[PDB]
Amino acid sequence: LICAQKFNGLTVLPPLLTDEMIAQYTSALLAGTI
Amino acid sequence: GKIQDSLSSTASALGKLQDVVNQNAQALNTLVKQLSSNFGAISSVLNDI
Amino acid sequence: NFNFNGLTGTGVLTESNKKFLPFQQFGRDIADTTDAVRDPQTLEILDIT
Ligand SMILES: *[C@@H]1O[C@H](CO)[C@@H](O[C@@H]2O[C@H](CO)[C@@H](O)[C@H](O)[C@H]2NC(C)=O)[C@H](O)[C@H]1NC(C)=O
């Protein structure tokens, strides 16, 4: 697994935009288009 | 409403993302497993040699 | 760095609340990488990270 492979320098850096921010962007787009 | 059902009753709707995740996981697993190959050497452990 | 019955490995030997088989020997994970080694003296398991 991705979290189970952190043994040989395998670092999975976090995404810059959190899922909450993406959800907020989608909600803003939906409100704007509506 | 149908859209929800179209996803509720079907597990293959997210085929693309699942395939991408599976490909990445398989690549990482193969890379990790490659460390346990002798490659013609006596052993695959640095301390052993 | 710990020498456990022939394995020389660098890590942290914490305490693991996992139930193992009666006859106790080394451990392994999905990627064939050791993640838990037994305690020869006391019947308690130790994780490696
Ligand atoms: C390994 O040897 C040690 C040394 O005697 C044992 O330690 C004893 O363990 C019992 C069981 O918990 C205790 O009641 C004693 O008080 C301990 N004594 C000492 C001096 O530590 C240990 O039990 C042994 N382990 C095995 C698996 O045989």
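Sequence positions for chain B are given in Swiss-Prot numbering; the residues included correspond to 932-980, in order.
So how was this one determined? The header says electron microscopy, 2.7 Å.
Each Cβ is built from the backbone N, Cα and C atoms, and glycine gets one as well.
Record note (Swiss-Prot) on the natural variant B:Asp950 to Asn: In strain: Delta/B.1.617.2, Mu/B.1.621. Secondary structure at B:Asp950 (variant position), as computed by DSSP, is helix. Around B:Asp950 (variant position), no same-chain residue six or more apart in sequence has its CB under 8 Å from its CB.
B:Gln954 to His appears in Swiss-Prot as a natural variant; the accompanying note says: In strain: Omicron/BA.1, Omicron/BA.2, Omicron/BA.2.12.1, Omicron/BA.2.75, Omicron/BA.4, Omicron/BA.5, Omicron/BQ.1.1, Omicron/XBB.1.5, Omicron/EG.5.1. Sequence-distant neighbours of B:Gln954 (variant position) (same chain, 6+ residues apart, CB-CB distance under 8 A): none.
For the natural variant B:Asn969 to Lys, the note given in Swiss-Prot is In strain: Omicron/BA.1, Omicron/BA.2, Omicron/BA.2.12.1, Omicron/BA.2.75, Omicron/BA.4, Omicron/BA.5, Omicron/BQ.1.1, Omicron/XBB.1.5, Omicron/EG.5.1. Annotation for B:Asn969 (variant position): same-chain Cβ neighbours under 8 Å, separated by at least 6 residues, are B:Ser975.
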